[PDB]
Amino acid sequence: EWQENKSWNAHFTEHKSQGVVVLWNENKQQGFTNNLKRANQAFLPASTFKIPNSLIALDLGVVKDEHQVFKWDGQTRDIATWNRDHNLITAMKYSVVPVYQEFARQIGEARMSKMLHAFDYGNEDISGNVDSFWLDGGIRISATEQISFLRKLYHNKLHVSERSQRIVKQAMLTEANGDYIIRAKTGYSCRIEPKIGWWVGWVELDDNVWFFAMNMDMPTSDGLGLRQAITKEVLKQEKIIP
Amino acid sequence: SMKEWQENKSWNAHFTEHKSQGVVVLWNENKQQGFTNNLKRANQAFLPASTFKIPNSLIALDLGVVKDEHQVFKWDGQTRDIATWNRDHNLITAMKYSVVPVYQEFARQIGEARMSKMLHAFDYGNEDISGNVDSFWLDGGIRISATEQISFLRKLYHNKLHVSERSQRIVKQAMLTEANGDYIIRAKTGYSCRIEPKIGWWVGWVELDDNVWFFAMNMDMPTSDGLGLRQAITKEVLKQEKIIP
Ligand SMILES: [Ca+2]
Ligand SMILES: [Cl-]
């Protein structure tokens, strides 16, 4: 079931914003959120789509392994970290859109649609550019739907090879210490209103796993760090992390 | 500057500062070159102690003794000195807390014949497991040097060991120790505390955006009070060489 804890809204309004956090306790099969309506509202996934895009590119052989080098095309884009060679690990880390646009072109519309239907990923609608539909096209996915998809990935239940799922979970690694491991992906939907930031993933503990998906209003890029900061505030307050 | 192995005695100051002695060995994967404060000790073979949990994990996975990283190894109900051992574990947490009893059971199930054959294929150390099948890495005959640990770890990193790619990916997951926006460390600690010379170990690697740095260190450990020096001295070297900030 789901519990709504409206008191968590303060975590957003104290930053002059609005948003949703969704938590899932895997051992207890219990969900929590500050806002049930928005937890189930579907938005563009923006660069959180790099999780399914990575899986499809690996399973089909577009990407051989996490070491294959994708050479910079020599065109200088706005984010300096994009203007260099990458592998799957660093393309995820710096959210290198052009590398993933090339993945999508090579996958093709037909195979992309077939795979997203098999994943049950959002509204499964890739209209718009084959190479940008997750940024300004027709695909929409909610925070609760992100949890469902991530749970399948965590348990190697998606209809792609076990190897592809293990490689993407490695590439999602974001933080690790003696208390917890976070595997996750950020997103920033900055073209189509409502402009929002995403953070989706999970926290591995010794004894349990907490899945999470959050999004928040993002009228400018100045607030992007609040995606992880707000989430961690909630995790700390609830004694999931120290 | 073309030498495969180069001695840099300036790192000794990190040992001297902590009234300690030992060896740090680094390997720059992009440049295929190595660095150490003590070439002689870098090539001296010691009991691996709990750094042996890396090969032991690989063998148990590949033979099916361990199904995967979620299988639960129930506590046998016997209360031992390290409190974190006295509970149920999986591969991730058994590696993290270095739960010896779990891996002793692994070794008994693998058996001496299959254990010997696998270490031979791994070319691991002196490949000699005389002693108890269940404790030879703690007080038996197997010995491995720091440079030999590097070579073995490089094989693991590239999935070049003879076991399945899946077994190798799982163990590399279980070796995860630290990760942030600057680096990822996959490593395993050890403490040889039964047979002289008593020593501590830390072996593994540091993943950067555009390179990997393998490391293996051991140091004299007359009592357990200095165990934190294994990571501290290693990190002091990594900082001096600008590998981590
Ligand atoms: Ca595959
Ligand atoms: Cl990992």
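Using the numbering of Swiss-Prot, the residues shown for chain A are 24-265, in order.
Per the header of the entry, the method used was X-ray crystallography, 1.7 Å.
Cβ coordinates are placed from backbone N, Cα and C, and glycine is handled just like the others.
Features as listed in Swiss-Prot:
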MUTAGEN   A:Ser70 to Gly  Increases thermal stability. Abolishes hydrolysis of cephalothin and decreases catalytic efficiency about 60-fold with respect to ampicillin
MUTAGEN   A:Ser70 to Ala  Does not alter thermal stability
ACT_SITE  A:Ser70  active site, acyl-ester intermediate
BINDING   A:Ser70, A:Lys73, A:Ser118, A:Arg250  beta-lactam binding site
MUTAGEN   A:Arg189 to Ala  No significant effect on catalytic efficiency with respect to ampicillin. Very little reduction in dimerization at neutral pH. Predominantly monomer at neutral pH; when associated with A-206. Slightly decreases thermal stability. Significantly decreases thermal stability; when associated with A-206
Take the recorded positions A:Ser70, A:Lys73, A:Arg189, A:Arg250 and keep those with a Cβ under 8 Å from any chain B Cβ; what remains?
A:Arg189
Radius 10 Å, atoms counted are CB only; among the recorded positions A:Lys73, A:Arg189, A:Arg250, which position scores highest?
A:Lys73
If you count Cβ atoms within 10 Å of the Cβ of A:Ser70 (mutagenesis position), leaving out that atom itself, what do you get?
20
C-alpha spacing of A:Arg189 (mutagenesis position) relative to A:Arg250 (beta-lactam binding site), in angstrom:
25
Out of the recorded positions I have (A:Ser70, A:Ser118, A:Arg189, A:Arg250), which ones have their Cβ sitting under 6 Å from ligand 2?
none
Expressed to the nearest Å, what is the distance separating A:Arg189 (mutagenesis position) and A:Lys73 (beta-lactam binding site) at their Cα atoms?
15
What's the CA-CA gap between A:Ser70 (mutagenesis position) and A:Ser118 (beta-lactam binding site) in angstrom, rounded?
7
Far apart in sequence but close in space: which same-chain residues, 6 or more away, have a Cβ under 8 Å from A:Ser118 (beta-lactam binding site)?
A:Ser70, A:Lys73, A:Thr209
When you average the Cβ positions of A:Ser70, A:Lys73, A:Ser118, A:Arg250 for the beta-lactam site, which other residues in that chain have a Cβ within 8 Å of that mean position?
A:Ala69, A:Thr71, A:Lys208, A:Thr209, A:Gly210, A:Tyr211, A:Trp221
